[PDB]
Structures are given as structure tokens and as C-alpha cells.
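**Student:** Structure in C-alpha cells, see below.
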Amino acid sequence: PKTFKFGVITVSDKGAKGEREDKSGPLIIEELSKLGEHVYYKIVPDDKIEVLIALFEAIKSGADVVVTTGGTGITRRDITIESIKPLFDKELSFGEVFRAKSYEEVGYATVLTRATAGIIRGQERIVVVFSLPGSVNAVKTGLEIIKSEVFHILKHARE
Amino acid sequence: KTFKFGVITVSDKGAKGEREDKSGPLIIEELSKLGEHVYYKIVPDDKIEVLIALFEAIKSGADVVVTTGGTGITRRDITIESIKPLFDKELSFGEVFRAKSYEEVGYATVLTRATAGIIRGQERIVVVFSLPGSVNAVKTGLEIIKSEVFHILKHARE
Amino acid sequence: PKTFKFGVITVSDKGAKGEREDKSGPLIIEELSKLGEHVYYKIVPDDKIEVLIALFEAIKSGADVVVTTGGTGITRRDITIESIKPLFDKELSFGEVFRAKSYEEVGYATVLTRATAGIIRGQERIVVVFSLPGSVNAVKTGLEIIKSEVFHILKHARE
Amino acid sequence: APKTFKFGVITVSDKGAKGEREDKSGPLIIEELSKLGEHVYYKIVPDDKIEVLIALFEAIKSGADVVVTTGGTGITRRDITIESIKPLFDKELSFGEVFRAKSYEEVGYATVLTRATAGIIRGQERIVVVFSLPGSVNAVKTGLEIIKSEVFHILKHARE
Amino acid sequence: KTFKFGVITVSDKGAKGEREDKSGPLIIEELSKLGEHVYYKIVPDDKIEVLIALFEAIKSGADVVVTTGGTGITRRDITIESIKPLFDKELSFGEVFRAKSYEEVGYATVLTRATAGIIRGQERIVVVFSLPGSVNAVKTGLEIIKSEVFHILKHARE
Amino acid sequence: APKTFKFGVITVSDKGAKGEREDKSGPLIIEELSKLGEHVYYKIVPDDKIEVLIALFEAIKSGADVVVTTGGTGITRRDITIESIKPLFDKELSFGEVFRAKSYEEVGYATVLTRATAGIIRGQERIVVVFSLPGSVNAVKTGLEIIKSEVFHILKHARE
């Protein structure tokens, strides 16, 4: 499991309408660029169709791993996990390990921390999706785990 | 008054070029009478490939996407398992489709699988119909689709 | 299975705000009053909480059978079936028989016909819920089936 | 393409499993299906999830490709047949709808209570088809019409 | 800044009067420091009874409802099976609760079940927390509830 | 309240079921649990849904109250253990979380791949507890610590 291609999607109404700069997307790009090859980045509103268009473009572009940031919370606009999780053929224990680490950093606020990861399979092909919260700091923490484990996950995901 | 639409035909052989797609063109022909054609692609019987196409169509503007093939009970058949989980509302299309077929093929409809549903964004709606591969099965679906598509779109958008 | 108590709930934003008269609710009351005892009627907006408050009040009031009318369609406001169906411990084939009959009356429009029925169980107690579409005519058709079958359903539902 | 299949029958009945009501439905199924495949398994079990599952997998271990359960499909607290089996299916069939359509002719609106299902359980290569029918002899005969008509179509598409 | 809240304690014995409810009062006491108390009832370990109470509380105005009891693995225990299906968003409360318990009881947390979620209407939100019956288990839940309730309400209402 | 229980062990391994890798994990489970309950069943089965299910219900028919599977819990296409069993549980336990918490000390972030589960299958009166563990000997020892600590608590609440 020597290298991989990866895409990045940031989900926010404000980011999408250019009213906030996205720092989370670029942090994932920079951090994963040490381990593999960036091939896709897009910002999309908090919208199930736009999120899924972006997930499948990233996959079309070759991404073996895709990380989304944003839309994981409990508001009415938040649809990231509801849109993506039903496509999984295997679900990983990411959210759980993400929460144990984030406890150190936010304690009982992890009750509101939502984050997941899964494998979408084709006949041969495998994609790992990680969905992180929108904050820069949430993402920074997520990345430590992704960097550490992404190779291990790919090796096993590929039979 | 109109909609834009896309068509995906799912089959391994079809995609390897080693069989002709009669079913797709038939859908394209028929629905062009009722609305505008904006996408077509043939994909293997593969989840990632099916979804890439589905969302390409939707990105091209399709309000309605019809897929054909991959709805069976063989290990390869992944079309419905792949798309159903995305529905925010599911229509009773498969049931109606099966009643209409039970008049051509009877008890074989035990094996007939079809479905339709709505995928929603903040405002936008998309109706997806997934039909079997046979030209006959598609013919039956088209009658139902062309009869009800505008109705579905009306109620979905409200 | 000699008699039963029954409640009726009508789900519509307009009905709730007094901008349309409800004729469906009263038609269920009149028609089921030939077979059992009316004990609850309320009109509620197309709102998951208000619908569920009304379902459980009707059940508190003694209803063994409750029929709702409205909110079964495919619009963004329509939440009746999504709110109620997850509570079922047994699901009946009502929607299917409802659709076969409604074919005669609307043909291929039954693709948009949605209607269900189920049993909510307590330790001993049993409630049958029927959820019909909002139109008077849809309901009129539903009632033929409910009148015909409600006793049969109760007899079996009660072990 | 399949030449002939093996089958199992399981009647699920508290009264039957005890010795109190005579099982008329299992034997009918065995008679009818014995005309088409080799009967390899029969058992009367109480309306009990673990017993029903123990039976299903014994039928399967004995080489059954098709298994038909009768009983335990209704709406009482007793009835666990569909709830026990259905979550094992890798593919579900439209058997109940077809069953209900034929049945409607002989019982009309009573079909609102009719429950019956069929689906495929798969191994890495192996396939098993399970039909679950109601308990009455009449319900069983209508189901048998359908199985007799489609068992080979089903097995053939099920194995690819 | 505040919310209204309700408390339901689920137990057969509790409801038959033949055991005292220590856990409920404890919840009422604690949450009265943070917000207004509008409902309390003791119900048997019965789906219909639990839901009647839940929606009575909500009808009384509760923005937050805490239930205690019925979350176990016995045949009677129906509290979570009864309420979870109503959630439009589920919180990671049970997980956090279990980490905090794994420090008192260790490996016994294999048996600990708790949950929380949001039920939404057109505009209105309601947060429901479902905790075990033991006074100890409730104590642990209260620490988490009182620490995060306002946060949850903030994000839920947005 | 339960005095002692019966148990079964199922190791799921394509290589093992063939005769190619020696099964070190099943025997460990049998040794450890034999200190607490009566061993009534053991079988090595391929990573195959139908074989795994046939085994589970044979363990159960032999009177097992507790059954522990090792293997087939990962993220390859091969791995079907959790997918085959979990949908049968009437009540699911928080065993995976606890498993993952203990495991985190010896493998940290690798626990993102750790999958393990436990739940209860019920009959009308009877209860069966199923634990599904990963295949490695180390993963199995961490699971055994937990089962040894809780098997009786679990059985006791499971039967009421």
C-alpha cells in the first residue's frame, strides 16, 4: 500500500457563497499531500445533491480516499452523514476513535461531535470516505488519525 | 410543462461493447416526446459506476433519470441496492409496475424488481426510476413513466 | 371481537389554521361510528410533533384503532408516514390492498398513492393505526377496506 | 442451469409441535414439491425464533436449495417466522405481492392480513431460496401454485 | 438561557406503587437548577405507556425530556427500542456516557445502554435523553446532561 | 440465577477451514472458557455466510447458551461474520465499544479497523449470547478478558 489519490470536499452554505474563507479544506490538502496525491477539491453548500455530485466527481477523478469537512452536526441544514452513510458497504469505527481523542480537547462536548468513515465498493474498486466536522480544529484532530491509519485501511479494504 | 432527463443502462456486456443497447435508445426516444434529453451513458453492473453516472446526469440538469438493468437477483445486480438508499421519498412504482406486468408474464413477476423515488437538495428535486433490462420491461415502465412523470414532478416540487 | 373505540386525526396546515373545512375527518367519524365508538378527533398541522401528540392522546383516550388522513404524499411538508411507521411492531398489507382498489379509480396515479397500516403493541394492549391520504375520495375508498377488515384485524392483533 | 433441486419443509405451530393439531399443510407441501425436487428434510417446530432458525439451517445443511416454512406469518405476538428469517435474505423477492394478488380473488380485502415472503440467502457460491407461507391449507395451496410455477426460474437467476 | 423539561421513570414496580422512585426526583432536583420543570410521571415498562408520557411531557412544553429505566437487555426493557426510532438526529450520548461509566464499573458497561436524540417538528425541537434506572447511572448522566444541555439546544434550534 | 452455562466456539477462516493455517484462536477460547462453562461445540468454517450460520445453529442445538466466533470481522469482501449474525440479535450489547476501549491501549488508532460485536438471540423463553471477535490471537485475548468478566452478568440480565 505505497501511495493513494485523495479528494476533499468542504460543505458550507457560507463557504460556497464566498462569505467565509475555507481553511479546513486546504488543511486536509496540505496534510494528506504528505502521504498521497491530491486530485480533487470542491466547496459545496449544505445540500444533499451538491454533496453527492462532489463525492462522485472526486471518485471519478481517481480518489481512493475522500474526506469531507462540514455538515456533520445536528442542525436542520446538516445533511452530510445522512447523505453519505447509506452508501457504505463497510462501516469503520472512525467516529468512535475520533471522539475518544476529541474528549481530551472538548470533553463532554463530544456528545455533539459527529464524524464517520466507510468503504464504498465497486466490483473491484474501493473508496474510503471520512466525514469530519467543519471546524479547523476538529479537522486538525481528525487528520492525525487519518494520517496514521489511511494506509492500514486501504490495505485491508482491498481484500 | 417540461423537464430535462437522463438515461443510464447498466450492463457488463453492454459496457464492454459486446452487446447492443436497445433499451436505452427506446427510453430516449420516448421521453424526448415529453421533455428534454440531457444525458446518456452505459455502465457496468458496478455500484461506483452506476452512482458516478447518476450524479453526472443530475449535474447535467436531469430532473428525471431512468436507469435500466441491474435490478435482478443475481450477485452482479446492484442497481436498486445502490440507489434506493438515497431516496428521501419512495414512490409505489415497483408495485404498479408489477401489477401491469402480472398481465403479460403472470407469476414470473416474483422476479421483477423496479423502483422509483425522489432525491432532494435544499430546493431541487430529482425523480429516479429504475427498471429491468429487457426491452419488454422497459416498454411497460415507459407507459407508467410517461403517464405520471409530470404529476410526480408537480407534487415533489411543491 | 364485538366493538372497539376509535380516534381520528386530520393532518393539514390549512385545516389546522381554519382556512379549509375538514370533510375527511368527519367522514371517518360517521363511517366508523356504525362499527364502533368514536372517542377522539383532532386537526393538526403537517408537523411531526403535533401528529404524534395527537396519536398518543387518541390512544390515551382509549382508541383501539386510529385513522389519520393527510400528509401521506411526497412533498416536503408530508411527514405522516415517516413519523408513524417506525413505531409499528407489525406492519399490515393495507397500502397494497388500498392501491389495488384505487387503481380502478385513478389507475397509474396510484404510483403516488401512499397509505399504510400497522400495529403498535404494549405489554397487553394493541392499537391499529391506518394512515390515509388527505382527499375525501381517497378516504372514502380507504374506509370500505377499513370497515370490512377492522374486526378481522383486531381479533388477530389481540393474540 | 439447474436439473433438479433439493428441498426442506418446516411447519411452525405451537399446537402442532406439541401433538395437538394434526399437521395437514407440511405434508401437502411435501407431496406437491416432491413432484419437482428431492425432499430432504421435514420438522414441526413451535412458534419460536430459535427453533425455527435451528430447523432452517438443518434443512440447509442436509443440502436443501429451497425451503418452505408454513405458519407463524400473522400479526399475533406468537408469530415470529418472517421476523426471524427475512433479515437473513441477501435479495428479497416480490413473492408476497404476487401471493397477495392471487389470494385476493378468493379472499378480497382479507389480504390486508396476508403475509408471506421469499428471498435468497447466499454463501460464497451456494444459494438457498426460502419461501414463507401462512398456516392454512388454502393459503398453502395458493403459495404452491406459485412455487411450482417459479422455483426453477428463481433458482436459475439466483445462481446467475 | 432556559428550557422547560420533563422526567419519566419507567418501571413496572415503580408504577404499581410497590417500590419508591429515587431516580426521578433526583433528575427533577438537578435540572430545576438549570431550567423549568413542567412534567413528571411514572409508567410501566410498556411502549404505549412510555410514548403517551413522552408526548404528554412534550405537549406540556418540555424542550428536554429525560427518561430513566427500561434501557436494559431483559424482555421487559423497551425504552430505547420505543424512542430511538423517533429521532431525526441521534447524539453520541450513549458513547460518552459509557466512557464515563467505564471508570466506575469497567467491563460491566457492556450492559450499559443510554441514548439521546432530537425530535423535530416544522420549527420546534425536543431533546430526549434515555438513561438507565440506577441512581448511580442517573448521577453520571446528569453530569453530562447539565454540562451540555444548553449547547445541544443551541445547535438543534439553529 | 445461572449456575453454569454451555458454550460453542466457531473460528471462521478460509485458510483454516482448508487445512493450511493452524487454528490457534479457537483452542485458546476453548481453554479459557472451559474454566467457566461446559464446552459443547467446535468447528472451523470458511468465511462463508451459510457455513457460519449452519455452525451457529448447530452450537445452539447442542445446548450452547454462549457462542463465540473468531474471524471474519474485518473490512475485506471475504468478511461476512458480523453481517451474517448481527441481524439476528433481539438486543445488541455495547461489547464493541468496550473491546475497542481496552484494545486502544495496546494498538491506539488501529482500533478504527477493530470490529467486534455481541448480542442476544431469544426464543419464547430461551436466550443465546453471541460474541464475535477478530481473528488474531491478541484480539482474542482482549475479548476473552471481557467475556470472562461479564458472561454471567450478561446471562443473568438476558434471561431476566
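By Swiss-Prot numbering, chain E shows 12-169, in order.
Header says: X-ray crystallography, 2.5 Å.
Placement of Cβ uses the backbone N, Cα and C atoms for every residue, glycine included.
Quick paste from Swiss-Prot:
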type	residues	note
MUTAGEN	E:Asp32 to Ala	10-fold reduction of activity
MUTAGEN	E:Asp56 to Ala	Complete loss of activity
MUTAGEN	E:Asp57 to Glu	No effect on activity
MUTAGEN	E:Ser112 to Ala	Little effect on activity
**Student:** Can you give me the Cα-Cα distance between E:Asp56 (mutagenesis position) and E:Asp32 (mutagenesis position) in Å, rounded to a whole number?
**Tutor:** 14
**Student:** By a simple count, how many Cβ atoms lie within 10 Å of the Cβ of E:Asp56 (mutagenesis position), its own Cβ left out?
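**Tutor:** Excluding its own Cβ, the number within 10 Å is 24.
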**Student:** Fill in the CA-CA distance, E:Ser112 (mutagenesis position) to E:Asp32 (mutagenesis position), as an integer in Å.
**Tutor:** 22
**Student:** Cα distance, E:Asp57 (mutagenesis position) to E:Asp32 (mutagenesis position), nearest Å?
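**Tutor:** Each residue's Cα considered, E:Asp32 (mutagenesis position) and E:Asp57 (mutagenesis position) end up 17 Å apart.
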**Student:** Return the mutagenesis positions from the list E:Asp32, E:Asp57, E:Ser112 for which some CB of chain C is under 8 Å from the residue's own CB; sequence order; 'none' if the set is empty.
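**Tutor:** From E:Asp32, E:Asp57, E:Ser112, flagged as close to C: E:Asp57.
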**Student:** Filter the mutagenesis positions E:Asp32, E:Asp56, E:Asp57, E:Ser112: retain a residue only if its CB is under 8 A from a CB of chain F. Output in sequence order; output 'none' if empty.
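**Tutor:** Nothing passes the 8 Å Cβ test.
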**Student:** Please identify which of E:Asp32, E:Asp57 has the densest Cβ environment, defined as other Cβ atoms within 10 Å, among these mutagenesis positions.
**Tutor:** E:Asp57
